[PDB]
Amino acid sequence: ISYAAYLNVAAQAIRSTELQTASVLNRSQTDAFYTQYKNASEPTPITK
Amino acid sequence: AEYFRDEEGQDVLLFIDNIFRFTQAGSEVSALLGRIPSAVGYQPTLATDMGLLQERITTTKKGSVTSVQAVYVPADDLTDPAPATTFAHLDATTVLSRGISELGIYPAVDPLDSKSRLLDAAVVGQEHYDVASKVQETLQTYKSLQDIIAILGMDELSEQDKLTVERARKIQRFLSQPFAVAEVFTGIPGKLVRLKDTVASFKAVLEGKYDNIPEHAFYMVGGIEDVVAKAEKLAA
Amino acid sequence: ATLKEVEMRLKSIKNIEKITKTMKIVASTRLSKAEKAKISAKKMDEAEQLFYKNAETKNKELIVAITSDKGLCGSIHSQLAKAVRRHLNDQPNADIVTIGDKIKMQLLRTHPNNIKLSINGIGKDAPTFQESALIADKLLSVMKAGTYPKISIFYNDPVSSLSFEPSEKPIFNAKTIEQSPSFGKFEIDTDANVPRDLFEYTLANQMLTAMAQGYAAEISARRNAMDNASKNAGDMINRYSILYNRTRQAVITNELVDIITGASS
């Protein structure tokens, strides 16, 4: 758990407060896949 | 020609310019003669007259006559019936295109519209044929990507393709050979390059050996050695 | 025929024009949001830099680069790729982390050796702290960022609103914080592991800024490029229009001649 991952989780939690905006929700919802690569082969894409 | 071919029995040469005029002349008289005009207006006896003429030019066992025939294509439409039926009777053709003339390449021979029955991997051997195969493929790719090139930049083509495109642009420029008869017009002293030399020169270019120097270096100059030197000239 | 093949091809060109038009406009809309983000991000970055500058910022390595999954953003993808290749001559065998596919592919061609981590699923969205945070967290764990004595990040700085110059900057390692005379310009006790915390925090904050600069450059380039496309397509409309007109006339003439020939008999 990186310090900024800790802060990130806190930020997401903080919009849960009652009052909300779409950009906030977008800032609290994103997806990706981090893919490893070798010195070649790509270990299977794992969702970020 | 026949007197030389037959009676003297010594190999000749023959030049005909234009054999479109032969067809054309026939079409003019045809109307007056009273023939129902065939398509485009050509004489109905177009096929026979051309046929007879082109079989009176031939290599018999009596003698061998190299002939050079020049076809004025009207409006440069090859689909016109008189040029079309000419294409049938020739043994090799090297159609020269106005577009390639606009590109400034003199000689202006279209490189995807040339044929000879002498281009074979037996006749000029596998190595020559292989060299030619790659040239054809490269240029055809370049022609294929002409649409894409115009609509969007060349940078928006695939990297692999960009190598091909760069090579082909070089091949296109490379193909110009200054002619000594055109020395006046070009203003560049002509150069004749050996057949053995030609195969070598293209082989190297195809392997991208000398691909590292400008397109302008390849432009309006002779053989590979000349290109190398012309890079030095430009470099100064 | 001639006539129909001209017409269908001209229709294609017309449709292409319409699409390139559509994209160019939509690009402008999208671009507005992008620019707004880039300002806010850059301001945030300036605060971190305030520390590093005042501190004295004096420094296998890491290379990180960013170019979206999607292409057709002009030569954003390949100008940055080319600028990676030059500084990957410089580096012996540095590990390239490629954030988004387009640069990943190009770099993969240049070396498959150096590519160790890559991302995918970033470009379609505008960058957000969430993305950056997760990317940073995975960067630390997977690549063990501290091993690299120097990190460098590559992005496209949107130099002018019609230009983009591919740009790089150096992310400062925890070592940097340690050996900078930042004790002489700031105060921490020792209980906090300010190097290990600040390194992590600015790993992401610097990356997010880079992503914002990049995203803006991508969308800006896409607008510029698609605009130039529209121009090129227009010219082709005119060229095929002349062909169409000539072809139409020719068809009338050729058909007419056949009719005359029949009538004459």
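Note that chain C is numbered according to Swiss-Prot, with residues 34-92, 104-309 shown in order.
Method on record in the header is electron microscopy, 4.4 Å.
Even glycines carry a Cβ here, placed using N, Cα and C.
What Swiss-Prot records for this protein:
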MUTAGEN   C:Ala273 to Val  Lower activity
MUTAGEN   C:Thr297 to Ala  In ATP3-5; dominant suppressor of the slow-growth phenotype of yme1 strains lacking mitochondrial DNA
MUTAGEN   C:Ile303 to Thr  In ATP3-1; dominant suppressor of the slow-growth phenotype of yme1 strains lacking mitochondrial DNA
VARIANT   C:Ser207 to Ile  In strain: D273-10B/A1
VARIANT   C:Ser308 to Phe  In allele ATP3a
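Neighbour counts of Cβ atoms within 10 Å were taken for the variant positions C:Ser207, C:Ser308; the minimum is at C:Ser308. Shown are the mutagenesis positions C:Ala273, C:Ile303; of these, the residue with the fewest other Cβ atoms within 10 Å is C:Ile303.
The Cβ of C:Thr297 (mutagenesis position) lies under 8 Å from no Cβ of any same-chain residue at least six residues away in sequence.
Straight-line distance linking the Cα atoms of C:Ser308 (variant position) and C:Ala273 (mutagenesis position), rounded to a whole number, equals 52 Å. Calculated from their C-alpha atoms, the gap between C:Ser207 (variant position) and C:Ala273 (mutagenesis position) amounts to 16 Å.
In the three-state DSSP scheme, C:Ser207 (variant position) is classed as strand. The CA atom of C:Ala273 (mutagenesis position) is located 44 Å away from the CA atom of C:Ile303 (mutagenesis position). Classification of C:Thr297 (mutagenesis position) by DSSP places it within a helix. Candidate recorded positions C:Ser207, C:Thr297, C:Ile303 yield none lying near chain B, with Cβ-Cβ distance under 8 angstroms. Following the DSSP three-state reduction, the secondary structure of C:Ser308 (variant position) is helix.
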